[PDB]
Amino acid sequence: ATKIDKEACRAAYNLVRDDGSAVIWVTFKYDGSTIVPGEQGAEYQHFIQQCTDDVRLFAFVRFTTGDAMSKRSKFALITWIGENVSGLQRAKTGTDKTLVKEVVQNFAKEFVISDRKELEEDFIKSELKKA
């Protein structure tokens, strides 16, 4: 029965899509059976800190990539599912990212991550470049 607060989540998505907003990441979390916005940040290290081994969340992140001609923003969807989350809830989260993408429609790449090392900016950015 997962639901999403589309108006509230859209505002968070739109915030990161605004190149001028100074907000480079937003999270979405479960409030019971509804996915709602969580946190916002300007500093990527503060995103990593939200991703504990005990929680599941979705994140939409603006990365600045390239240089000169190749400079551009690339957006990522990250579904973080900490290693202590049960298999049943891990599967439900990965099903539910389809619903999240009714709001988070446009992205360069999406990720499903349970190893904290893969949240590092340098990793995500190397995956975006390969990609």
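Chain A is numbered as in Swiss-Prot, which gives 2-132 for the residues shown.
The backbone N, Cα and C atoms fix where each Cβ goes, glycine too.
Each residue in the domain 'ADF-H' (2-130) gets a DSSP state, and the totals come to 49 helix, 42 strand, 38 coil. Residues or ranges marked as domain 'ADF-H' in Swiss-Prot: 2-130.
Sequence-distant neighbours of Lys75 (mutagenesis position) (same chain, six or more apart, CB under 8 Å from its CB) are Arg63, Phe64, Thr66, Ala109, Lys110, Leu129, listed in sequence order. Among the sequence features in Swiss-Prot, the mutagenesis site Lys75 to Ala is noted as follows: Abolishes actin-binding activity.
Here the Cβ of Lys130 (mutagenesis position) has 11 other Cβ atoms within 10 Å, regardless of which shown protein chain they belong to. Here the residue is the original one, while Swiss-Prot reports the published mutagenesis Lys130 to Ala with the comment No effect on 5LO-binding activity.
Secondary structure from DSSP puts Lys131 (mutagenesis position) in a helix. Within the same chain, no residue at least 6 positions away from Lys131 (mutagenesis position) has a Cβ under 8 Å from its Cβ. Here Swiss-Prot describes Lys131 to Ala as a published mutagenesis experiment; the accompanying note says: Abolishes 5LO-binding activity.
According to Swiss-Prot, the mutagenesis experiment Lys131 to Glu carries this note: Abolishes 5LO-binding activity.
Quoting Swiss-Prot on the mutagenesis of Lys131 to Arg: No effect on 5LO-binding activity.
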